[PDB]
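Engineer: I'd like to ask some things about the structure below.
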Amino acid sequence: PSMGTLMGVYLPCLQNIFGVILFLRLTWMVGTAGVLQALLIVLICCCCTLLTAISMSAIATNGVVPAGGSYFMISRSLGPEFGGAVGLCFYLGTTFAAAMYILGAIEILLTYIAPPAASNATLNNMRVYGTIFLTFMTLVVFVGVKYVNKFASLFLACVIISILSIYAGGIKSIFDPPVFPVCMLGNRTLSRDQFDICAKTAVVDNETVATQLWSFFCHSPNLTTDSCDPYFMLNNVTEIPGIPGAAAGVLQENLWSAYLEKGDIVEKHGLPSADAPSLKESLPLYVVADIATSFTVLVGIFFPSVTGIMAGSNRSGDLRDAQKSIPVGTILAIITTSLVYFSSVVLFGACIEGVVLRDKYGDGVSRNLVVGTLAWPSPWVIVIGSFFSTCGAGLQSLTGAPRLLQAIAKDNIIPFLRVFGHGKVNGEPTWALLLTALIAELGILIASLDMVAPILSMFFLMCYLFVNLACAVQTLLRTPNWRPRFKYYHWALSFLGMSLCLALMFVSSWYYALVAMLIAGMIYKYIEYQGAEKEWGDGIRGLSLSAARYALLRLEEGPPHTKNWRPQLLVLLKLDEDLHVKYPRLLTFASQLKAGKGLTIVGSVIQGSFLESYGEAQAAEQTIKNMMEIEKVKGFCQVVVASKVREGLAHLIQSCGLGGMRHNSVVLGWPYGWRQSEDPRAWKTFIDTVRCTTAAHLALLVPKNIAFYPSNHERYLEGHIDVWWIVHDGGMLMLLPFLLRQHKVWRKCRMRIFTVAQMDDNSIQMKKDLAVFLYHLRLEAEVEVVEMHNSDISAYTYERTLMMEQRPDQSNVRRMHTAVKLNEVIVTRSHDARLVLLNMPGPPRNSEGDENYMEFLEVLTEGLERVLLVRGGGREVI
Amino acid sequence: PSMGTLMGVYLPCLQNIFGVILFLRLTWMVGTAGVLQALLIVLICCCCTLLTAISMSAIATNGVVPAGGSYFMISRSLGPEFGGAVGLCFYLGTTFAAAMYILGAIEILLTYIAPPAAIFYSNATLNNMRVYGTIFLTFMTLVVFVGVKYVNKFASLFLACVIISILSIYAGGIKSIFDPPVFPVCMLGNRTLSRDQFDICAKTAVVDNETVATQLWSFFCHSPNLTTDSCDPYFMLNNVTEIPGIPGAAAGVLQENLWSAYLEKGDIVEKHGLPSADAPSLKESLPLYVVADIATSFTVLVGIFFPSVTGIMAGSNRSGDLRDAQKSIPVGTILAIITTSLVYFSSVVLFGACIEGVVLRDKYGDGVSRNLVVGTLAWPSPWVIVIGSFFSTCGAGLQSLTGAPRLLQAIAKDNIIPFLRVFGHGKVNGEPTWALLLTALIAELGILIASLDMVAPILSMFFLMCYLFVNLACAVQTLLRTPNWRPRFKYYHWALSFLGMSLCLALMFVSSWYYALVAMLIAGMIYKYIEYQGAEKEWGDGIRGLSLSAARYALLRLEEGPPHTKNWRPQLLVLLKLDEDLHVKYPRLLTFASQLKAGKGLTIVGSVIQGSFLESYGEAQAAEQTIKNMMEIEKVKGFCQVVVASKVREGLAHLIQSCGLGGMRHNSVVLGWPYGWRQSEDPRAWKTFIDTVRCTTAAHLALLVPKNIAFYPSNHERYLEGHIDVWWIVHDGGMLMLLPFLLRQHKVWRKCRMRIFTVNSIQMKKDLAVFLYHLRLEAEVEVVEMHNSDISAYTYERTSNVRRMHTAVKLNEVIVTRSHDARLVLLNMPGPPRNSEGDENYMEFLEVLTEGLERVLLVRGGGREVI
Ligand SMILES: *[C@@H]1O[C@H](CO)[C@@H](O[C@@H]2O[C@H](CO)[C@@H](O[C@@H]3O[C@H](CO)[C@@H](O)[C@H](O)[C@@H]3O)[C@H](O)[C@H]2NC(C)=O)[C@H](O)[C@H]1NC(C)=O
Ligand SMILES: *[C@@H]1O[C@H](CO)[C@@H](O[C@@H]2O[C@H](CO)[C@@H](O[C@@H]3O[C@H](CO)[C@@H](O)[C@H](O)[C@@H]3O)[C@H](O)[C@H]2NC(C)=O)[C@H](O)[C@H]1NC(C)=O
Ligand SMILES: *[C@@H]1O[C@H](CO)[C@@H](O)[C@H](O)[C@H]1NC(C)=O
Ligand SMILES: *[C@@H]1O[C@H](CO)[C@@H](O)[C@H](O)[C@H]1NC(C)=O
């Protein structure tokens, strides 16, 4: 299967756009509203269709295009929810379009072709004949689809012959127009059907005698009477030509709006008329305005003539290269249609009188097609041409709606219409054709183009709005599988299309638009619920699971680094031998530092064997959940059963979360009684966990002396948090006290920034820097710099220099002494502090100097009531 | 601090509801719309407010009540997004209410109290309104700036004025019933003349023993002589009557003014039911008939009258100083609503039944001698209602001017919206500083319209937006079972709040659809902006933060509730085994998982890497990228976990039991087959396989062991001829039947024939068929003989080493003679032994059982599978 762009995309879209709306209701629309407002309407109705076509192309290019049709692409590229929603609005639009074309064919048959074989009598004739035609067309569609697909070329040929004849007639009008006298009464419009000739008196047998017009206007058959209406005798009777040759005075004439009312009379603005009363037996003698005309009504009546851009991408499977052949073809069809309407609007407006355009049924002329009056060969070619075009459009719509319904039914998206997929032995639908025919009858029972057209418009506008909105949303949030290759495509275009087509959908009828939107929302949510129930198993719980998975998948792609740094903690609790939380203050501290917003996972390892201790794990999980609910901290809880607690801690540290929902901080407690007991396990386990959390580039929070930390009911009134930032990790060391004081427990503790990084430098510049940095934070904490020394900070400087370059025992003995001098300073100037935060030095590289490192950490925090040590990970930015 | 229900909630709400609409625009509404439609209007405007009061009570009952005010409760109980959105609509409503009350005070000053002080003296009335409203707005802002304390002291007086006014109205009516007042209104045929100009309504009067033309004649006929015939035909053709304007209460008037009489702009107020002979008229007479001022309809009347019943959120405004709020707020608010509704109903009926249908339609009381139309019936004098309404309007304006900037200051100090942080810079006392100025500017921009009949709909739009948002939030949070939302109200049900949302939305669209669209877009923009700011504050990114927050919210909500699903769908964990060069050994497992899930569900891909964590981080990260790429190729959407353990066996276990977050857990482990276990000299592989098998059966997980993974098809291949074989032996029938269906759901197995072979036979077949009806597979069922002795191994393991092999070899014989040419064979395997040493024999069994079959997949049930 391989065919080019032309015979695969261009000709079908053109054949679907040229409909009956042009002939039957273009001239009337142009004359009633003028040339300006008509051109503006055409432009407004082409822009929405252009933005929808661009979005449709952006959809049709990303990835491969499914070979099924025009509904499979939408579904595959926008999800089952959207695809299901789009298919149904399109189905309803198609069945009402078939109905409307049947109405057009009936109207053209009973009014101009042959009126003998026929207020509300006309409506009843329309109903009866439309029902008969619908029956016959449904039967034909049942038996003879092959012949329709055979004869489909003829309908386009007829349309082209008709348009060629119209333009040829115009070009012949410019230099030699036809003759079609329309009769006048002052500034009124007479129906030429009854009268033989329009003249008050005629000369018969050497003398004047009253004409049929007289006898119809005056009840007296003798001229010598004075009991007639004043308007007839007061004004004249003229015979102006109806087809004035092309000129700039006529296009100047019919240039301003002429919106009439229901029942008014078609009047020729620009003739002398002296008003007077009139009888009530004369109204059947003037031409009358049939329906109330406005701007929104004309929008609604014209819109079904620019629809069908989804009909071009309808033989997608039998295409050579669809990605490059569908969009260009569709847009070329749009451009051709827009230019044909513009040129025809201007030619009609500028070539025909402003009073004969308003005869919806061609009353001024002797019951002819008003647009058929200007046609070179004869007015009989356009009538037959439009008749065959209407029949063909009806047949093709009745062929193409049931196929869409059958596809949607066999896709098993909406469950209650599975039966509509019981196709024939060949695949042709059976109980979808019946539903379509019944809805078409329900539409025919209205029997008026001016009321069927807005419903059709609502369905199509809803479909287009949905396509555009889906495209824009999927582009904004970076949907995982959505990458279009179109060059001139940008989500701003789809947004503008949504706005314009929404404005149209609301101009026609706000309440109808609300009903359509509610139907669409109901079907969308119902599809979503059914999909959730089918993938997972539950309705409500299934919805939540699906939302979670969607969010995680979308978060997967993209740069995995955030411009800011906020602590997301993982609290490593240590369960007792009796399965009790040893330090229930860690949970309290986590709740005070997070305040219930963010991610907080709470892991714990249970020594033993997994094969025989599963119930223990479940019990411990419930226990931790209860204890965690009490302290009011909202988080998940993981429990693993390892053989040795060390490897359990490792597996917990490096594997907790799903993709992007990872922790970036490990808060572990302090080992108490490590030197007291003879078992040296404690400090080696602690140091091993420290080394394992520093090699994964994670932050570290080691709250020392956890038994003295406040509870949530406690409150502090006087006190000041103390920060003792030594060299590095300034960002997190400044971000912690702020997030802490944001809680009511530390609601008003004064912050004091103590800095010890003299390094033979000046504090004046560092004070200005700290203050300006604090200005953005707005903490405004007092900054004081203590007189620091290089030899005093030697322990930290060694590591700092090594870190800068990257960007033992001799040193350790010195480190202990520096640790004790620093401890002396801090305990003499910050003893009475409420909470003290200072950054700790990194663990040694040598696996044996760990005891000295522990002695350093113990002699450093000697005397301080409450001290929290934080170690940076190195990837923190702010 | 402790004060009761009455003086803490009831009276403030009453003071906020009874407003100026009642006096200035009730009679006009009743006369224009009739009695019936008036009752309907009152009912419609009371129902939306009643449902909103019920939802507000449900909010005020869950948990403890914040002591701050009326905005803190909403925030704490509905989240920062909703609470922030509500605050702005309520703020705008309050400032426009200040504007409307000022307009009411100006209108009452220029029309009844003193008409000479009309400086401008059409558009002159509008310009006078503009100037005087500006002067008052300035003066009231300054007063509110300096003297809040005296306002808080004198606030009771305004309520005293309102109550005395209403009591006087009813006293006047009751006096009307048996002895009415006198207020003659003059008539011309069936029109209504303005009684201000004429001295007396009579065509001719007798002066000095003779008749002379009266002032009415000179106004209608410009000639001062009776002997003239150059006047309009309407004056001479019709009569001049003087009907009483206040007929005492009776059933004849309520019978008259009972149907709607919507006029048009410029029409004439006509008394239906009087003799009138029509005739043309001049154009210099229009200044002498009373005229309808604006076009009247039904929707217009709803829009103008809705502000009267607003203010139910002002009752829960001294929340901190309350004795027991949970039992005192709802009952107080609802009693205030009921009292207001009954007062309106009784007053509507009283007006309908006491006043003529022609004097109700003079919006400014022209038929009567420029009096307050409602003041005609009042016992002491019509002077009590005028002064009463003046003081009431000034007091309500003052309190709105006091209560709006305070709310803005609260929102600014809550630090939700960042660009209005400056508005929290209160004075030394707490009185707002740059919030009062902004409020005064908005009030001026509202005054520039200078017409109650045009300001009222804007006020209504904002208040309706607030109520709709409250109701919708309550209903949704009750439906989705948010974790921290449990209301204690007795008569509360999410259907009621939903119905309230529907009704108040209907109102919002009846009044003016376009305004409703603008309000909804403002609300949506602020809602999404608050959500974005919350994301920026918790996580760090705007978009990535939004996604993280959505994920966390979904997981937390899914946490609570029954942890068992009615259905069972496989959620796989594919255990890949990386090579020494960090390449996927069997990339066909990922293909098989993608075929079994079809891209919908959860699929985690774990793998263990032997070594030490301290020195092997980069290898793990590189392997993570490798697995992600290989998984992207096969088109399977899933997450990837890699852990670095010491001994692989141990790492596996930890991978099996800890993967996921809370409720997003796996329930099926698909591991490959150990190849070369007996051929390999070392016995390390089977020792690992058996350990993973034993560990995954003790966690109650299903098990899928695809054997011979090197012959499984890829995605590009297609099958035309073949038949899947299922060999369900004893147990695990549900999942053994659900697997082939989910498999054939993919295009690769799109049309492979399914054959069910099952080791009373009619009863069993009937059961399989009835079960198959729901599934709809309709696959052919073939039941081979069932020997208990042959299957003894499965029965004995569920509920002799030499015998094991004999049964396995007979079963292998049967399967290979009746299913050798099968495409895919699925059969359930027996459980591994409890003894840790018979693993070699167990492996020999498993090897000799599936001997000859090209492709065989073995499934073992977990035991908690339902379908
Ligand atoms: C066709 O002829 C009739 C009668 O001559 C035109 O009637 C229009 O409307 C009324 C009579 O129905 C007259 O207009 C009056 O004009 C004054 C001056 O502004 C205005 O104050 C009145 O309210 C009324 O509009 C007059 O006969 C004529 N007026 C206009 C502006 O057309 C009718 O318009 C004619 N139709 C055409 C010319 O298309
Ligand atoms: C006050 O008197 C005026 C003038 O008489 C009333 O206006 C006109 O009243 C007459 C008599 O009711 C109406 O005539 C009726 O017209 C309708 C069709 O419009 C016809 O079906 C009836 O059989 C009858 O002929 C006339 O329409 C009406 N309006 C005008 C412009 O003449 C006025 O209605 C009286 N007040 C009230 C409250 O009725
Ligand atoms: C009617 O036509 C006659 C014939 O020319 C003309 O004289 C007369 O003025 C016309 N009347 C009007 C009202 O134009
Ligand atoms: C005016 O009133 C007199 C008083 O009886 C009455 O006779 C006359 O008919 C009235 N005029 C009309 C037009 O009814």
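Chain A is numbered as in Swiss-Prot; shown residues: 116-233, 244-932, 1011-1081, in order.
Recorded method for this deposit: electron microscopy, 3.7 Å.
Every residue gets a Cβ built from N, Cα and C, even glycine.
Grabbed the feature section from Swiss-Prot, which reads as follows:
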{"type": "BINDING", "residues": "A:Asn131, A:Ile132, A:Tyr216, A:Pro429, A:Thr432", "note": "K(+) binding site"}
{"type": "MUTAGEN", "residues": "A:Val135 to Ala", "note": "Decrease in Cl(-) efflux and reduced sensitivity to KCC inhibitor VU0463271"}
{"type": "MUTAGEN", "residues": "A:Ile136 to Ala", "note": "Decrease in Cl(-) efflux"}
{"type": "MUTAGEN", "residues": "A:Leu139 to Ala", "note": "Decrease in Cl(-) efflux"}
{"type": "MUTAGEN", "residues": "A:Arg140 to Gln", "note": "Decrease in Cl(-) efflux"}
{"type": "MUTAGEN", "residues": "A:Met215 to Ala", "note": "Decrease in Cl(-) efflux and reduced sensitivity to KCC inhibitor VU0463271"}
{"type": "MUTAGEN", "residues": "A:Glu222 to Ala", "note": "Decrease in Cl(-) efflux and reduced sensitivity to KCC inhibitor VU0463271"}
{"type": "BINDING", "residues": "A:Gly433, A:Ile434, A:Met435, A:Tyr589", "note": "chloride 1 binding site"}
{"type": "MUTAGEN", "residues": "A:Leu581 to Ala", "note": "Reduced sensitivity to KCC inhibitor VU0463271"}
{"type": "BINDING", "residues": "A:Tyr589", "note": "chloride 2 binding site"}
{"type": "BINDING", "residues": "A:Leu697, A:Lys699, A:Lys707, A:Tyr708, A:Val730, A:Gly794, A:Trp795, A:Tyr797", "note": "ATP binding site"}
Engineer: I need the least crowded one of these binding-site residues (A:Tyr216, A:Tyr708, A:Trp795, A:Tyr797), counting other C-beta atoms within 10 angstroms of each C-beta.
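Structural biologist: Relative to the other binding-site residues in A:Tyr216, A:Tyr708, A:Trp795, A:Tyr797, A:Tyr797 has the fewest Cβ atoms within 10 Å.
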Engineer: Work out how many Å separate A:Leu581 (mutagenesis position) and A:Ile132 (K(+) binding site) at their Cα atoms, rounded off.
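Structural biologist: Answer for this pair: 14 Å between alpha carbons.
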Engineer: How many Å separate the Cα of A:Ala233 from the Cα of A:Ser244, given that the 10 residues between them are not modelled?
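Structural biologist: Cα to Cα across the gap: 14 Å.
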Engineer: Cα-Cα distance in Å from A:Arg932 to A:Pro1011, with 78 residues unmodelled between them?
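Structural biologist: Cα to Cα, the distance spanning the unmodelled stretch is 21 Å.
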Engineer: Check the recorded positions A:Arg140, A:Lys699, A:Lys707 for other C-beta atoms within 10 angstroms of each C-beta and report the one with the most.
Structural biologist: A:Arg140
Engineer: Please report the distance from the Cα of A:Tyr797 (ATP binding site) to the Cα of A:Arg140 (mutagenesis position), rounded to the nearest angstrom.
Structural biologist: 92
Engineer: Return only the integer: C-alpha distance in Å from A:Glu222 (mutagenesis position) to A:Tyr216 (K(+) binding site).
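Structural biologist: On Cα coordinates alone, these residues lie 10 Å apart.
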Engineer: Once A:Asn131, A:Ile132, A:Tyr216, A:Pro429, A:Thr432 are set aside, which residues in the chain still have Cβ within 8 Å of the Cβ centroid of the K(+) site?
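Structural biologist: Not counting the recorded site residues, we get A:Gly134, A:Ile136, A:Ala212, A:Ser430, A:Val431, A:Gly433, A:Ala518.
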Engineer: Given the recorded positions A:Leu139, A:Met215, A:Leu697, which one is most crowded in terms of C-beta atoms within 10 angstroms?
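Structural biologist: Of A:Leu139, A:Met215, A:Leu697, the one with the most crowded Cβ is A:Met215.
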Engineer: What is the Cβ neighbour count of A:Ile132 (K(+) binding site) at a 10 Å cut-off, with all protein chains included?
Structural biologist: 25
Engineer: Roughly how many angstrom lie between the C-alpha atoms of A:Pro429 (K(+) binding site) and A:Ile136 (mutagenesis position)?
Structural biologist: 7
Engineer: Which secondary structure state does DSSP assign to A:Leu697 (ATP binding site), in the simple three-class scheme?
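Structural biologist: A:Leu697 (ATP binding site) sits in a strand per DSSP.
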Engineer: Please find which two of A:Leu697, A:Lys699, A:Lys707, A:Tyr708, A:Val730, A:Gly794, A:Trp795, A:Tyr797 have the most distant C-alpha atoms, given that the record lists them as binding ATP, and give only that distance in angstrom, rounded to a whole number.
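Structural biologist: Between the outermost Cα atoms of A:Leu697, A:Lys699, A:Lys707, A:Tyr708, A:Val730, A:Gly794, A:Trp795, A:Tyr797, the distance is 19 Å.
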Engineer: Indicate whether A:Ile132 (K(+) binding site) is helix, strand or coil by DSSP.
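Structural biologist: Note: A:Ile132 (K(+) binding site) is helical by DSSP.
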Engineer: Per DSSP, A:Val730 (ATP binding site) is which: helix, strand or coil?
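Structural biologist: In three-state terms, A:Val730 (ATP binding site) counts as strand.
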Engineer: Tell me which of the recorded positions A:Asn131, A:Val135, A:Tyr216, A:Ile434, A:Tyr589 ends up closest to A:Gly794 (ATP binding site) in space, Cα to Cα.
Structural biologist: A:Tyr589
Engineer: Can you give me the Cα-Cα distance between A:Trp795 (ATP binding site) and A:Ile136 (mutagenesis position) in Å, rounded to a whole number?
Structural biologist: 84
Engineer: Quick one: Cα separation, A:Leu139 (mutagenesis position) versus A:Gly433 (chloride 1 binding site), in Å?
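Structural biologist: One finds 19 Å between the Cα atoms of these residues.
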Engineer: With H, G and I counted as helix, E and B as strand and the rest as coil, say where DSSP puts A:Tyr216 (K(+) binding site).
Structural biologist: helix
Engineer: Quick check for you: of the recorded positions A:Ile132, A:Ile136, A:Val730, which have their Cα within 10 Å of the Cα of A:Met435 (chloride 1 binding site)?
Structural biologist: none
Engineer: Taking the Cβ of A:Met435 (chloride 1 binding site) as centre, how many other Cβ atoms lie within 10 Å?
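Structural biologist: Here the count is 26.
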Engineer: Might you list, by sequence position, any residue in that chain lying six or more from A:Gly433 (chloride 1 binding site) with a Cβ less than 8 Å away from its Cβ?
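Structural biologist: In sequence order, the residues whose Cβ lies under 8 Å from that of A:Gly433 (chloride 1 binding site) (at least 6 apart) are A:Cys128, A:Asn131, A:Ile132.
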Engineer: Of all the binding-site residues given, A:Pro429, A:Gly794, which residue's CB has the most CB neighbours within 10 A?
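Structural biologist: Buried the deepest by this measure is A:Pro429.
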